[PDB]
Amino acid sequence: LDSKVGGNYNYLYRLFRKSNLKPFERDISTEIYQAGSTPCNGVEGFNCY
Amino acid sequence: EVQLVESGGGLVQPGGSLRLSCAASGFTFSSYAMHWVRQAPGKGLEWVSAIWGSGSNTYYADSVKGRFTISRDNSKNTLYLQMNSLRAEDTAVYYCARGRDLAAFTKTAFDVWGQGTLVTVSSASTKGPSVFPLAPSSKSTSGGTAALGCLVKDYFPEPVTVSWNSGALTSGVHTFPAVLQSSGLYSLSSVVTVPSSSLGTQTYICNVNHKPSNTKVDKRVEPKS
Amino acid sequence: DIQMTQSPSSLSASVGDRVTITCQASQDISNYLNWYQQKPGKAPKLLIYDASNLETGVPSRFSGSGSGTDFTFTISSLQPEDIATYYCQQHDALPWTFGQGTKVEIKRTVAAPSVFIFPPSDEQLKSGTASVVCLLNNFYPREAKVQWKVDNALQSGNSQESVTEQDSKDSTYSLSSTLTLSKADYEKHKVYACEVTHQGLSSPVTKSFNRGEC
Amino acid sequence: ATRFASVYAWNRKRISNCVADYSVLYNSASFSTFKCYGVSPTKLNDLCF
């Protein structure tokens, strides 16, 4: 079912969050997490994924 | 209210480049997936590309793989579409649509569908229209109705609007879709159905307006002989 | 890719009739298929998503069904604003493909067309162009045959046609046929005529004209 | 390095018995890419090798 010829990709996993999740927490925000001192300000640039 | 106002379309020679814009307002732009879909003139829908938020998970249709580049924007919240190495087969109206495939597995469809922008890949240059009347036969006895119209020829690009007698005569106005000629310039005909007995008494003036060229023409039709 | 043999390509039904448009699949795409309603000059509008769930803000007379590799689709009550072309779009495997589309129009009573011919205007002659237009007005069905005759010779390859979409008021179509020739060729022939064949006419109707009003 | 080594002779400098401060190089914007596998770049200041 979930293995499509051509590439299933409809499924995502949060990769860069700030802190560890609480039990049974559901996080849906998609804000750009800053991977560095320089703030992202949304800009998906360097140190921003 | 969701609003996908599209812009950036226009006339490009083959092999050129053009950037389309799709502004968004009324919803969280950074949390939705955006797509581009185009439709050839008179043909069916064909998907173009999709970007699911990240600046690396971009996917394109097989017919545009390598040539088209998709990109988005934060802050002001707009969507962009880079077009390279265009061919004559690339002429189509491009739409930007929505999508919440991210989390929602129910509204997988394209929730909104912007109004679209027209992109024409051609080396022809912009040119204003020439207008010619469509005269009837004076000895027509086939019926009490005579057909009259005005032929708007060789305009580029769309659209046009047709009025009659400054709005005082609107009965039976019929505007036909434009067609493309072998000369590379478009053609359109607008006609009106009227009683035959009013040809020689009432003055029939057709009004043609073209927004991209701001041209307005008034022509009167009189029976021959 | 995923191919759809959407059939029939076009079908005729009357007001209130039940409409079914089939949309196939390739490999058990379950319910990852969407339906779209499109009007001329207008952007597509969602009709059925996930093959069963109606969109919000849509009147309840629209409904969808089917799953897997066959999708039935059912219309309950035709409304005069429902005239459009409908497209089924697969959204499973890296969604790329749409459907070819089926044009759904209102069935009506056969109506004979009005045939007329337009000689070139004098204002058009000083520009160097002559256009001969034949009008096919208010006919149904859309099937019509145009036979251009110049000097009793059947013409071909020198005429262009144009068909209006389904009208909002009477759901009837209009057609325009345009014949083009130069002014030099205009002086070299005498008889210009267009012939229209239609279901509402027992025999085709011919409208003729002679240059110079002869 | 005034001059970098060639790929046909890439250089291998052995670094040991020192404190490696990666925050200046991490914050430095002069690098085009900085990809770390296994550990996140912000915990290298605590970890030891």
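What you see of chain D is 344-392, where the numbers are those given in Swiss-Prot.
Looking at the header, which is where the method is noted, we find electron microscopy, 3.2 Å.
Keep in mind that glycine also has a Cβ here, set from the backbone N, Cα and C atoms.
D:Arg346 to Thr appears in Swiss-Prot as a known natural variant, with the remark: In strain: Omicron/BQ.1.1, Omicron/XBB.1.5, Omicron/EG.5.1. In Swiss-Prot, a published natural variant is listed as D:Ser371 to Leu, annotated In strain: Omicron/BA.1. D:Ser371 to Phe appears in Swiss-Prot as a natural variant; the accompanying note says: In strain: Omicron/BA.2, Omicron/BA.2.12.1, Omicron/BA.2.75, Omicron/BA.4, Omicron/BA.5, Omicron/BQ.1.1, Omicron/XBB.1.5, Omicron/EG.5.1. Annotation of the natural variant D:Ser373 to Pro in Swiss-Prot: In strain: Omicron/BA.1, Omicron/BA.2, Omicron/BA.2.12.1, Omicron/BA.2.75, Omicron/BA.4, Omicron/BA.5, Omicron/BQ.1.1, Omicron/XBB.1.5, Omicron/EG.5.1; the original residue is retained in the structure shown. Listed in Swiss-Prot is the natural variant D:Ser375 to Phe, annotated as follows: In strain: Omicron/BA.1, Omicron/BA.2, Omicron/BA.2.12.1, Omicron/BA.2.75, Omicron/BA.4, Omicron/BA.5, Omicron/BQ.1.1, Omicron/XBB.1.5, Omicron/EG.5.1. Listed in Swiss-Prot as a natural variant, D:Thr376 to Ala is described as follows: In strain: Omicron/BA.2, Omicron/BA.2.12.1, Omicron/BA.4, Omicron/BA.5, Omicron/BQ.1.1, Omicron/XBB.1.5, Omicron/EG.5.1.
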Variant positions: D:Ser371, D:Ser373 - member with fewest neighbouring CB atoms within 10 Å: D:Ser373
Residue pair D:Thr376 (variant position), D:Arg346 (variant position) - Cα distance, angstrom, rounded: 20
Other CB atoms, at most 10 A from the CB of D:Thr376 (variant position): 5
Integer Å distance between the CA atoms belonging to D:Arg346 (variant position) and D:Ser373 (variant position): 17
D:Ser375 (variant position): secondary structure state under DSSP, collapsed to three categories: coil
Cβ under 8 Å to chain A, applied to variant positions D:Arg346, D:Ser371, D:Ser373: none
All-chain count of other Cβ atoms within 10 Å of D:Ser375 (variant position): 6
Where D:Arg346 (variant position) sits in the secondary structure, as DSSP reduces it to three classes: coil
Distance from D:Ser375 (variant position) back to D:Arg346 (variant position), taken between C-alpha atoms, in Å: 18
Cβ neighbour count within 10 Å of D:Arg346 (variant position): 5
